[PDB]
Every structure is written in structure tokens, then in C-alpha cells.
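S.K.: Here's a structure for you.
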Amino acid sequence: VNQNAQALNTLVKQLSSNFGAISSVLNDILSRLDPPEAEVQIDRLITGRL
Amino acid sequence: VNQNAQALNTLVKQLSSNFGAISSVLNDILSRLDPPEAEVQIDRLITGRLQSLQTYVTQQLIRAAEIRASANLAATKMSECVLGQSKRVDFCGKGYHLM
Amino acid sequence: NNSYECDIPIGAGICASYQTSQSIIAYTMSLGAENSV
Amino acid sequence: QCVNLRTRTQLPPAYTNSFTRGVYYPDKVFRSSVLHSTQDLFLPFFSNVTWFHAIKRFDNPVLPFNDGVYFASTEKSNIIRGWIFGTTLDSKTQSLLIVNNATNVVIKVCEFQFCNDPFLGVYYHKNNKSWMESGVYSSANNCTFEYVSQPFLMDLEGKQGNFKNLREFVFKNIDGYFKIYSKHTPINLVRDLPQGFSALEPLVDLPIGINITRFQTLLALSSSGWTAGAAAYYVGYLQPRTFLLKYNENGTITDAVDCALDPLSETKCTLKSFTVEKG
Amino acid sequence: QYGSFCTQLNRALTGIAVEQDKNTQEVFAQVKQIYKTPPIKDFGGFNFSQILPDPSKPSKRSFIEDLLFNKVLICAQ
Amino acid sequence: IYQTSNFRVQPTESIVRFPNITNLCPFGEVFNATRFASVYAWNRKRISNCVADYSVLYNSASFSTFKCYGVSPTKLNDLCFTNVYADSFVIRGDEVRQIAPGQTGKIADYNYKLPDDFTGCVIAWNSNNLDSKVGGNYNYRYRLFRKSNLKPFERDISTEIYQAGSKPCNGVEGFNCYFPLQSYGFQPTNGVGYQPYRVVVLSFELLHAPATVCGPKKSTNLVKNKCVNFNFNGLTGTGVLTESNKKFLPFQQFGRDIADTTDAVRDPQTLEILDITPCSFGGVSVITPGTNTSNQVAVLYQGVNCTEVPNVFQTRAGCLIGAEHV
Ligand SMILES: *[C@@H]1O[C@H](CO)[C@@H](O[C@@H]2O[C@H](CO)[C@@H](O)[C@H](O)[C@H]2NC(C)=O)[C@H](O)[C@H]1NC(C)=O
Ligand SMILES: *[C@@H]1O[C@H](CO)[C@@H](O)[C@H](O)[C@H]1NC(C)=O
Ligand SMILES: *[C@@H]1O[C@H](CO)[C@@H](O)[C@H](O)[C@H]1NC(C)=O
Ligand SMILES: *[C@@H]1O[C@H](CO)[C@@H](O)[C@H](O)[C@H]1NC(C)=O
Ligand SMILES: *[C@@H]1O[C@H](CO)[C@@H](O)[C@H](O)[C@H]1NC(C)=O
Ligand SMILES: *[C@@H]1O[C@H](CO)[C@@H](O)[C@H](O)[C@H]1NC(C)=O
Ligand SMILES: *[C@@H]1O[C@H](CO)[C@@H](O)[C@H](O)[C@H]1NC(C)=O
Ligand SMILES: *[C@@H]1O[C@H](CO)[C@@H](O)[C@H](O)[C@H]1NC(C)=O
Ligand SMILES: *[C@@H]1O[C@H](CO)[C@@H](O)[C@H](O)[C@H]1NC(C)=O
Ligand SMILES: *[C@@H]1O[C@H](CO)[C@@H](O)[C@H](O)[C@H]1NC(C)=O
Ligand SMILES: *[C@@H]1O[C@H](CO)[C@@H](O)[C@H](O)[C@H]1NC(C)=O
């Protein structure tokens, strides 16, 4: 059990890393920058989470 | 033993590839470019080395999980052939087992 | 046309070896010896 | 300022198998007791060569230049004394002139005016052990680079039974640079190209950056009438290929193996080993 | 900036090492204590002077064990 | 037992040994040249066997535009160069943005190109005061047309008449034929961008040969058996320098010798085959009983002699401190 419980936590914290981007919230970056220079930031988060 | 040596040798040969960067030495690129645009080159090396290290770890995981089965089989054979006589055909030798 | 135990497997039941001058010869595999009961 | 020569032994070119010649150190860096595979310009194993003689028999043709050249020369008293490199050889393009002067090798980068049959004129019509050389060269108005070499001296006379003089030079003109690699070693065989393996240490590199597509050799040469011993030289053409070199613990190239010659060589290049198990 | 990967890698490698140690411990240590053969051996005419331990050795290996050990950079990595 | 906070030994001092200084590189006469030739007849110069200080040039405001691509100019004085390739010419200002590699243009493709991996630095400076002619500096010519765009760093000087069609060109001028050269219009009345501009470019290679062009050296000594920072000829590293029995040829430097690392290497100013060895490192571990029971712990240094680290008992796996052997 514990070992399995050691995995999920290490996944959830991954949702709080810059991954080379400027932030860690999709809503914030979406509402702080226009799209055409926002795909170039969202792609890094997509790659890291994949 | 040969497989274990080959894995490490292939892992260590990876430290001499451009990976799309302009060189293969961190000290050289650090001492040849200003830090405003050094990350744009260092990140490629970081990504490549992460990929290689993850592949090596996965291979080691699979091979160790395989060898666990051989360890268990050896344990069973030692507990059956040695400390007694086993009637399973073609387990403890080819024929009629004695000891 | 003969039959021998396989040394270097090629595939589809055909495999080769080195034998007598000396050359590499390929042939159909032999399923061991044969006998009746 | 020259006299044309046509007293030559007109024969079709001869051919010989270049067994294991044309391997040299690739880079300036040093390794030891390792195996290294690299691709570059080299002379493939078991290849034909162009054979010329020198004694009547004064073989002085003009050969095309491309992708560098490999020059081998067996002789006594080193009758060959110079090389000329260029494109048009008419004082219309930069030309390279190498002469092993009695002191050292002299290098001349000049838009020099060659004649039809230029040679290193030696006034040795009468055999009186007189090597007086008052020979003169043509116009050399346009010059760019000049170099003087180390004064290395080699034997200029002798009639030894076994051909003690044997030179192997490799000339590579790439990326605006001219690399000359040299080796000399005695041989006790009379005519056959030596069987075995020999390394090739680099000699010199010159940044020149000119265009050359043709060359000719020069030797100690009245125009008609000479008395010199037998000598032979072979010319070979290079080719871009890939070699696997086996270094040693002492830093010397022990052996080399091709990666495109034969299937067994291909397997050796794949496995990075000198021995292959059955399979 | 990449977060927590090396914790995962080190945990995996440590788990592998501990598993190997456990395997080696489990395969061999099947007996609670240690026995010893008597100095005088009369096994009904049988001969065992090739697999039993030989005292005349820096280690406690046997003849066949030594033969097996014979049949099978270091610091650059 | 727990494995945390891997241990390593920090360096102490630095050695900046460099070969002997020779003289000052005469780049000033290039930068203060009397006359500059045409674009197709660019001034090509090789600078070697001297010592150059580019800090003065960088701090000098005499130039106008200055783009370094392969290297950051600020630390330009901390790198040794094998050779210096200086190419100089004069171009129209409006076309100056053809200097960079990967650009598209007339001079940028027909008669002057740069390699993709170019590492040199480009300087462009207006010289309308002295290069412009009141009657027009028409001495500068260029190739308006070229049959095939030339590879980077090759000179085309042919005077062939243009051949824009399959029909043959007869005489001095034929069908679809034009003069190979066209003069540049440079006058004092020319506006901004039409004025002449002196453009120079510097190229160099890295580590392929023992370099000869450097800057300040401050060579100190050759101390041994110390974790020091070596910067002999550009390669910056940390480790200890010892004496090795390894043999070099009279022209061998920078031995790799295993996979990719700079092994035993010679030194400048002398001829000794020194050897480089990395500093000691290891993974420390902590062994503790139940923290509910007590609080004393013990520390194990793995696979490293602890005759130096800042009731010890050195073992095979390493050495253990905080506990006593029984
Ligand atoms: C088991 O067999 C071995 C092999 O013959 C015996 O060892 C020999 O013993 C004799 C008499 O002591 C010696 O002369 C030989 O030199 C021994 N052979 C070797 C290879 O050392 C051994 O004694 C036998 N075990 C018994 C009889 O208990
Ligand atoms: C035996 O071998 C020969 C040689 O190829 C072949 O021609 C012949 O057909 C073979 N015979 C049989 C029965 O396979
Ligand atoms: C060398 O030349 C001869 C005749 O010119 C020819 O017969 C021979 O095949 C050539 N060698 C090779 C390897 O082709
Ligand atoms: C060339 O050799 C001659 C003959 O030994 C010698 O006098 C002369 O100094 C050498 N060098 C030059 C440049 O002529
Ligand atoms: C070199 O000269 C030859 C003959 O003149 C010519 O065909 C070739 O294009 C030239 N190459 C270069 C790079 O100048
Ligand atoms: C390497 O060189 C040393 C000294 O020149 C010599 O003693 C040794 O024999 C050489 N190694 C081999 C394998 O010949
Ligand atoms: C070269 O010119 C610059 C400015 O154009 C000047 O500062 C410098 O003193 C000049 N040097 C020489 C040697 O004329
Ligand atoms: C370097 O210069 C010093 C003193 O100026 C001298 O002692 C030494 O021999 C020189 N070494 C070289 C290689 O020039
Ligand atoms: C610590 O150990 C003592 C000894 O049995 C026990 O009484 C106590 O409950 C333990 N405390 C904890 C927090 O485990
Ligand atoms: C390391 O420790 C061992 C055992 O005390 C000793 O033999 C050896 O000389 C030591 N080496 C160093 C470099 O301290
Ligand atoms: C353990 O035994 C050895 C051998 O006599 C002795 O030297 C050592 O002092 C002993 N250790 C202790 C803690 O008494």
C-alpha cells in the first residue's frame, strides 16, 4: 500500500513546477498573454506532464 | 556480466554528443557565452541526458525483475533437490534423481 | 541433400555450417535420429 | 629557360597491388590502448598504383591532382629533388614549388612561369663526382608565401645492392590547408612493395588556400645524357572511406581495418573487435 | 526547475540493490546453524576429497570451486 | 541506514599558466588601413604568433555596429585562438544587414557567403568622411549576376560576361549579356544608408591545434597534489596535477584516452607530460537507531579514505565514524 501511495503524491506535486515555463497555472498564463506567444509557453508544460 | 558492462559502457559513451547543442562540454559553453543566452543551449543537453538516464534505469529495472525469477527458481531447487528427494520428473536431474 | 545437426540457424528449417576442400554448406535441419519401437 | 626532353621509355603505365599503405594519424590528440573508428580520406587496401621508373628511362609524365595524393619512392641516392603543384602552370595562377635543397627543403608560393619541360638542372654531363648546380629558374614575379624548412640531410650517393632508400609521403589539400605526412624506412627487398604494416607520422601543415588540380615531379636533371642508378616511384589516389584503427599502450598505431571492403570487414567494423565468433 | 525526478531514480536504484541483497541472502542461508565434517572420513568407500573444503588455502574454497573461479576501464567509469 | 547529501571536496586555488607573450598583434594598421579594395577583391589577412587585447577595441566607441555570434565579447580576452582570419571590405550601408549568416541578398549570395557554424565577430563602421568621393567612389565594383552562388569563403574574380539564357553570348556583349561588374555610387551628398561602410569580420577555430594568439597570461607555478582549478589553454577544470609515465610524441596534446575526458596532458612554457586526476568524492550515509530510543547517530563515508575529511574505524566498504569496533 505505502509504496503505491508513494506514487500518486509524486505525481500531484508535478502540477506545481515551472518546467521551464513562466508559471504553473494554465488559467494564469492564458489570462496574462495573448495566444500566439502563449502556445510557445504551453507546449513546455504539455511535454513535461506527458 | 557482459550485458551489465555493456549497459554502463553505452551510458558513459553518451557524454560526448552534441544533442543539438554547439558542443559537449558544460565548462566550454559556460566560458564561451554570456549567461543571458546560455540556458537556451544548456537545456538541450539536460533533456538529452535525462532521456538517456531514464532509458538506462528502465532497462536495469526490467533485467533485475527478470533475474528475480531465476533467484526464486534456484531457491526452490535448493530446498527440494538438496534437503530431501524430489519426485518431479526432469526437475532434479535427467532421469531418476538421487541427491 | 544430406541431414546434420544444425550449427548456425538461418530460418524456415534451413541452416548452414562449415565443413569439408572446406566450404560453407546449407541444408535442411535434421530432427535427430529416427527409430521404431 | 629550359630544354625539352623526349628521351623517355614510352611504355603503358604499370600496375601493382597497394597492400597496406596509406594509413596515418588522423588528429593531433593522443589516445592509447583503445580502438577508434573514424571516416576520412585514405587509400583503400588492395588498390592499383601508377608505376614510373628512372635510370633512356626517364619517366616524367604529368598527372592529375584530386583529393590529395600518395607518393611512394624506392631508390638509392634520392634522385628525385622537387615537386611542382598548380592549376595552369603558366604564371596565371598561384603555384607551389618544393625543392630539397642541399641545406633543407625550400618552399616557394609564387605565380611562377613554368616551361614545357622544366627540371632541376644539374651540370653532370661528365661523371667526375661534380654536383655543381648553377641551374637557374624562370620568372617568379608574383609571389605570396615563402617558407624555409629544417635542415635535414639525406644520402645523395650510393650503389647498394638492396634498395635502402624508401620514402612514403602523403599530400592532402583540403579546407585551404596543405598537410604533408612523411615516413622513411630501409627495405632489404629489391623491387616488391613491402608486405606488412607501417605507421605514418605527420610532418608539416601549411595554410595556403589556393586551387591546384595538376602536379608533376622533379629530379636531379645536359638535357640528354645521364648516368643514374635504377629508381622507381608509385603514385596512388585517395578516396573517402572509413577506417577502424587499433592503437596500443605505447601510443603507436598497430593495425587498421577497412569498414567497406569485405563482408567480414563489415562485421568487424560492426562489432568493434578483431575477432568474431561463429554465427 | 524540473521538479522531482532524481528522487524517483535514486529510490528505484536503491530498491534494486536491496532486492539483490535479499536474493543472495534468501538463496543460500537456508540452514539455521553451521555444521562441520569430522576429521576422519570413512564414507563406505566413497570419495569426497574434491568438493569438501581444503584447509591448505588462504580462503575456504574447494577444488571444484577454485576451478570455477579460474574460468571467470575498471576505475575510469 | 539512509543515503543523503553526497560528499565532495572543494577546490582551493587556481593556476592560469599560459605560454610566453611575444608581441602585440598589428590589427591597428588593418583598422587604420589607407585604401580598401572592392567587395569581390576583399582584403584577406591571416594574423598569428602575437598577443592581442580586444578589450581596448571593445571599450573603444570608434566603431558603429559590433555583433559577436559564436562567443560573448565581454570574456573575449579569456580564450586562446589558433589563428585569426580577418576579412575587410567596403559596402553600402543600406545593405549592411547582409553581413550575418543565413541572410538573403545580392552580395550575401552571389559573391559572399558565410557558413552556418560561423563563430567569428563582425564589425561595421561608417567611413563617409574619407571613403566617399565627390565625383563618386566608383572604384568599388560587384558581381550583379552569377551563374551559381559560391560556397562561403571562396573568391570569384572571373571577368565572364553574363549568360542569362541558353543562347550563346557573342562578342563583348551578346544576347541577355551584361558587364560582370557595376560601380558603387558613393558621394558626400548620399543620404543615410547610402554612405560607404568599412566592414571587417574575424574568424577563428577552437582547440584543433596548440594556439598562439592569447591575451594576458599571469602564469604562476605548477603546484601538484592539490585540488586546484587548471585553465592551461582554455580548458577549465578542477582536479590534481601529478607526474605521469605516459609517453607523448613531440606533437601530442590533449589526450582523451578513455571515452571523452581530458586525460594526462602536457603543459605550456615547458615540456612535461602532466596527469589530471579528479578530486575525491563519495556518498555519505547516516546509520541511526530508533529516534524514539536515543539520538546518537553514526556516519559512514563510502569507498573513500578518511585520512582527510574536514574513534575512527576504516572498513572495506568505506570508513565509519561515531562507533567503536569490538
Ligand atoms: C579420492 O581420490 C583422490 C584422487 O586419487 C585421492 O587423492 C590421491 O591420494 C593418493 C594417496 O593419498 C595420492 O598419492 C595422490 O597424489 C592423490 N591424488 C591427488 C590428485 O592429489 C584421495 O586420496 C581419494 N580420497 C580418499 C581415498 O579418501
Ligand atoms: C541431390 O543434390 C543434387 C545437387 O544439387 C541435386 O541436383 C539433386 O536434385 C538432389 N537430389 C534430391 C533427391 O534432392
Ligand atoms: C589494375 O589494373 C589492371 C590492368 O590495368 C587490371 O587488370 C586490374 O584489374 C586492376 N586492379 C583492380 C583491383 O581492379
Ligand atoms: C642551398 O644549397 C646550397 C648548396 O649547399 C647552399 O649554398 C645554399 O645556402 C642553400 N640555400 C639556399 C637558399 O640557396
Ligand atoms: C580550380 O581550377 C580548375 C581548373 O582551372 C577549375 O575547374 C575549378 O573550378 C577551380 N576550383 C576552385 C575552387 O577554384
Ligand atoms: C614502449 O616503450 C618503452 C620505452 O620506449 C619500451 O620499453 C616498451 O617495450 C614499449 N612497449 C612495447 C609493447 O614494446
Ligand atoms: C587609428 O584610428 C583610431 C580612430 O580612427 C585612432 O583612435 C587611433 O589612434 C589610430 N591609430 C593609428 C596608429 O593611427
Ligand atoms: C619563457 O620565458 C621565460 C622567461 O622569459 C624563459 O625562462 C623560458 O625559457 C621561456 N620558455 C619558452 C618556451 O619560451
Ligand atoms: C518509545 O519506546 C518506548 C519503549 O517501549 C515506548 O513505551 C514508547 O511508546 C515509544 N514511543 C513512540 C513514540 O514510539
Ligand atoms: C588509503 O588507506 C589505505 C589503508 O589505510 C592505505 O593503504 C592507502 O595508502 C591509503 N591511500 C591514500 C591515498 O590515502
Ligand atoms: C581484538 O583482538 C585483537 C587480536 O588479539 C586485538 O589486537 C584487539 O585489541 C582486540 N580488540 C579489542 C577491542 O580488545
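Following Swiss-Prot, chain B shows residues 952-1050, kept in their order.
Cβ atoms here come from the backbone N, Cα and C positions, even for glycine.
Okay, these came from Swiss-Prot:
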VARIANT   B:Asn969 to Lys  In strain: Omicron/BA.1, Omicron/BA.2, Omicron/BA.2.12.1, Omicron/BA.2.75, Omicron/BA.4, Omicron/BA.5, Omicron/BQ.1.1, Omicron/XBB.1.5, Omicron/EG.5.1
VARIANT   B:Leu981 to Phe  In strain: Omicron/BA.1
VARIANT   B:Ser982 to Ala  In strain: Alpha/B.1.1.7
VARIANT   B:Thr1027 to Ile  In strain: Gamma/P.1
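Could you place these features in context, so I can see how deep they sit and what lies close by?
M.R.: According to DSSP, B:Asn969 (variant position) is assigned to coil rather than to any helix or strand. A simple way to gauge crowding: the CB of B:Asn969 (variant position) has 11 other CB atoms within 10 angstroms, across all the protein chains here.
Within its own chain, B:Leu981 (variant position) has B:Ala989 as residues 6 or more apart in sequence whose C-beta sits under 8 angstroms from its own.
For B:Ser982 (variant position), applying a Cβ distance below 8 Å and a minimum sequence separation of six or more within one chain yields no residues. The DSSP secondary structure for B:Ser982 (variant position) is helix.
Just so you know, the Cβ of B:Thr1027 (variant position) picks up 12 other Cβ atoms within 10 Å once every protein chain is counted.
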S.K.: Name, in order along the sequence, the variant positions among B:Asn969, B:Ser982, B:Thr1027 with a Cβ closer than 8 Å to any chain F Cβ.
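M.R.: Only B:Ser982 pass the 8 Å Cβ test.
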S.K.: Take the C-alpha atoms of B:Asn969 (variant position) and B:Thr1027 (variant position) and report the distance between them in angstrom, rounded.
M.R.: 50
